[PDB]
Amino acid sequence: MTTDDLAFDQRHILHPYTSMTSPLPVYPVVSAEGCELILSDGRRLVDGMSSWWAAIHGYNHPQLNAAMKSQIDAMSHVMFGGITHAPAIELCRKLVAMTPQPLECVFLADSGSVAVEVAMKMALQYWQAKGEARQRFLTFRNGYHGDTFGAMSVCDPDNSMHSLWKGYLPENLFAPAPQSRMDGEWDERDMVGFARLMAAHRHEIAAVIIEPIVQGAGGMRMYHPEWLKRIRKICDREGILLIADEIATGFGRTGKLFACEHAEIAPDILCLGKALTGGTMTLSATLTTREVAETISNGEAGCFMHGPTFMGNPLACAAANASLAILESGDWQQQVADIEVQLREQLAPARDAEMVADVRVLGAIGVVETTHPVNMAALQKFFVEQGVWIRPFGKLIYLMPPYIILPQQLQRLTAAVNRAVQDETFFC
Amino acid sequence: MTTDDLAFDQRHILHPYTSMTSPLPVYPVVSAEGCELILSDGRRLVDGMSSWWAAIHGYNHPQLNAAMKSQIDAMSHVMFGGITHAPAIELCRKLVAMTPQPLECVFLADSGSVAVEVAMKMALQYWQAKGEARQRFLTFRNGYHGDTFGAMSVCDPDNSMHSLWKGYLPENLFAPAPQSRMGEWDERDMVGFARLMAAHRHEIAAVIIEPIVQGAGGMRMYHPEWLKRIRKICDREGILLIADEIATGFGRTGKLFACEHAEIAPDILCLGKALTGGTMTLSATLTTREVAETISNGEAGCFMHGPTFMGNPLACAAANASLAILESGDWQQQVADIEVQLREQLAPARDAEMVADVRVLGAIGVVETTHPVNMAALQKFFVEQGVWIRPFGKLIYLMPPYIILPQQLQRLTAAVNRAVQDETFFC
Ligand SMILES: Cc1ncc(COP(=O)(O)O)c(CNC2C=CC(CC[C@H](N)C(=O)O)C=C2)c1O
Ligand SMILES: NC1C=CC(CC[C@H](N)C(=O)O)C=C1
Ligand code: NA
Ligand code: NA
């Protein structure tokens, strides 16, 4: 990788949520292995991000590699219309067995935003089949569910700048962000806003959608499990469907296999992604109940009306199967728990830094919330120079390392976080 | 795959656009090679579908396989936020170079539906940045652009059953399906389109269409003059033109991009399917410097999109290998030869009672029938003839890999001709 490569990139390749006219530097990566990224210049970095939550087994995992390669020898891809195959059957068997019992129908898809679009269409069609007029969704502020239009319609109107689409996006219902903390106690006052919205609109709501326990892209917030317990019952009483978006939280990140387990509730529709494939390639899954799946098929349409070109991709299903096989060992329960204790201990000192507003930790997620926004170009350069890959965002400096990270590797991460927030050098 | 494996699939796995209650037979595929699918019981089938148009180089292609395994050795995936890599860079150089000049900025994403959503968002943000109140899209009837909410809002309201979402989908503008065939041009065809453009030109963010071929909405093949006329109309009104070539891209209609038939360049280009040689999902939406900068110079400060797996190294490497195969140029004659054989071998369907029309363009052969095909029965019959062909609605069509052999293509067409004789397989 030459500097002409980097110039081409800067001038012709869009990157996620980043200006094409006022660019910040990007770092060229050549390879990766275990918990390290390897830059083109040979510099090796400890990954604190898991490539956005997904690489829970790290990079170049032998089990993942061998499974992907074996699938390539049989067939990387074949269409899923009128056809089925072992990787898909194998993955759906595991998905069904590992999630709440009522969740037993699987619709595989390409991306997380699409899995959400799928969950929403399922809710709309479900009610359209029962002859009811339910077309609205009830969600929480600070929620994020994807960038496609449907998903955008249930994201925080602020964070996602809904003023850009005012008039195009449908107007859904936004209860206040849950206030009670996962580190703290329950407050019954938290529920007034949500309760108010439900009473006023209980009749037009097709479903409730939320991220269980951790609201990610919307502030890395961690709220009280009592919330899910409540929402599940309200939904049960009103006959409304519950959509849980575990695209970020699925597969052990929060300390439990699925974050819904923190409340011991099961949703009607469950969306998975990211760690599903061990972060090797995009794949998503939306699981639902027999009740939902059958109802839709008996309506006008005759079928749930969705079907992406690469649905069921054998290659990605094989990787996902290998990723779940690793998790079947159970070794993750202990890795995540130990990561939890080290993040609590080693980030605790940050609370005393001037620039810091809050330190919070759950499973393999450690968050340092600051008072002012980070200077991206500057803080990123600093992290790289310490030999770590940490990608902060706004006022959040956070870690979500692979579950196989070594204590020494984790310590490099937390020490770099602690040092970054010691002064205002890297702020504004 | 045991019988219990198949039982599980049927009861627990949702398949595309198909019922969970009256589910219809699926066939268990164990592997694939060349232009053939291989079932669990060893039966071999000539693929007439290219896995929904994507596998233009067939299956288990050594050049595609090697590029994939090699990229796996380096890293199948790494995030694209603040990071870049070679597969993405190399793929982007090819896309920019192979497309019309103005298209020089690439937004990679995961799937076709998403690529269309990206194109729509680019248009909305573009106009938001120029302070213009423009939120309508102008599209054609019989068009199909995907399954996500934004994409649905520009699909044919009848074919896509818009009544189901009536009230959720934004109301867009739908000009008449283009009548002139790919055939003689009739100026009267433009009346609909013009009537919508005049009354709404002040409102319209972009015109979106599939060039030359409207696939899923009916395999319709229209006259290139439309593209010429729409491009000029868009230039005049300062409206953006979005060309969805997710199905037409990479050689399918006889040219690299269907837009060439009219020698036109859109403002935004959507690509997918054949992009990776049908090995795994990936998409790209290309646009101009004007669009890309305007957006970044607006209030949001950047284009507001960024999926987790954006720029996936593995997919990018596969796509690089797919584009390299095309670089050899061989597809040019492969497709022309297929076109010839399809025209010749499907011509006899014009004597069959069940047939309404036979039309062909590049590696697309269509036998539109007089009545609703019975997909399950016909599917079984095709499997028994040793071929894979998936009908729908009133179309029995073929879109084979570019490398299909003459005797293999002969099977598909013979089966098609045999199928339509006979009332058996219909309604
Ligand atoms: C022109 C065009 N634009 C967008 C998309 C969406 O791409 P995805 O990758 O999101 O799907 C497509 C996809 N086209 C389709 C091709 C075939 C089928 C199936 C039709 C029929 N019901 C059958 O099963 O045989 C559906 C969509 C596209 O073409
Ligand atoms: N669901 C997600 C959406 C966006 C991201 C990226 C968020 C932030 N813009 C960042 O760059 O880290 C991560 C997850
Ligand atoms: Na289950
Ligand atoms: Na170009």
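Numbers in chain B come straight from Swiss-Prot, and the residues shown are 1-182, 184-428, in order.
Structure method, as recorded: X-ray crystallography, 2.2 Å.
Note: Cβ is positioned from N, Cα and C throughout, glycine not excepted.
Taken straight from Swiss-Prot:
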- B:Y17 to F: Severely reduces the aminotransferase activity (MUTAGEN)
- B:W52, B:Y144, B:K274, B:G307, B:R391: substrate binding site (BINDING)
- B:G112, B:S113, B:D245, B:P308, B:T309: pyridoxal 5'-phosphate binding site (BINDING)
- B:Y144 to F: Severely reduces the aminotransferase activity (MUTAGEN)
- B:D147 to N: Loss of aminotransferase activity (MUTAGEN)
- B:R253 to M: Loss of aminotransferase activity (MUTAGEN)
- B:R253 to K: Increases aminotransferase activity toward SAM (MUTAGEN)
- B:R253 to Q: Increases aminotransferase activity toward SAM (MUTAGEN)
- B:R253 to A: Has only a small effect on the rate of reaction with DAPA (MUTAGEN)
- B:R391 to A: Reduces aminotransferase activity (MUTAGEN)
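On its own chain, B:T309 (pyridoxal 5'-phosphate binding site) has B:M79 as residues at least 6 apart in sequence with a Cβ closer than 8 Å to its own Cβ. For the pair B:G307 (substrate binding site) and B:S113 (pyridoxal 5'-phosphate binding site), the C-alpha distance works out to 15 angstrom. Secondary structure at B:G307 (substrate binding site), taken from DSSP and collapsed to helix, strand or coil, is coil. Each residue contributes its Cα atom, and for B:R391 (mutagenesis position) and B:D245 (pyridoxal 5'-phosphate binding site) those atoms are 23 Å apart.
Checking the recorded positions B:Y17, B:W52, B:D245, B:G307, B:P308, B:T309 for a CB within less than 6 Å of any atom of ligand 1 leaves B:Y17, B:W52, B:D245, listed in sequence order. Rounded to a whole number, the distance between the Cα atoms of B:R253 (mutagenesis position) and B:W52 (substrate binding site) is 12 Å. Between the CA atoms of B:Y144 (mutagenesis position) and B:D245 (pyridoxal 5'-phosphate binding site) there is a gap of 9 Å.
Of all the recorded positions in the list B:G112, B:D147, B:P308, the shortest Cα-Cα distance to B:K274 (substrate binding site) is found for B:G112.
Look at the Cβ of each of the recorded positions B:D147, B:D245 and count the other Cβ atoms within 10 Å; the largest number goes with B:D245. Each of the recorded positions B:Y144, B:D245, B:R253 was checked for a CB under 8 angstroms from a CB of chain A; none meets this. Distances between the Cα of B:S113 (pyridoxal 5'-phosphate binding site) and those of the mutagenesis positions B:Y17, B:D147, B:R253 are shortest for B:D147.
Note on proximity: among B:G112, B:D245, B:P308, the binding-site residues of the record, the Cα nearest B:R253 (mutagenesis position) is that of B:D245. Residues B:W52, B:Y144, B:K274, B:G307, B:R391, recorded as binding substrate, reach a greatest CA to CA spacing of 34 Å. Comparing the recorded positions B:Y17, B:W52, B:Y144 on other C-beta atoms within 10 angstroms of each C-beta gives the minimum for B:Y17. A simple Cβ count within 10 Å picks out one of the recorded positions B:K274, B:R391 as the most packed, and that one is B:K274.
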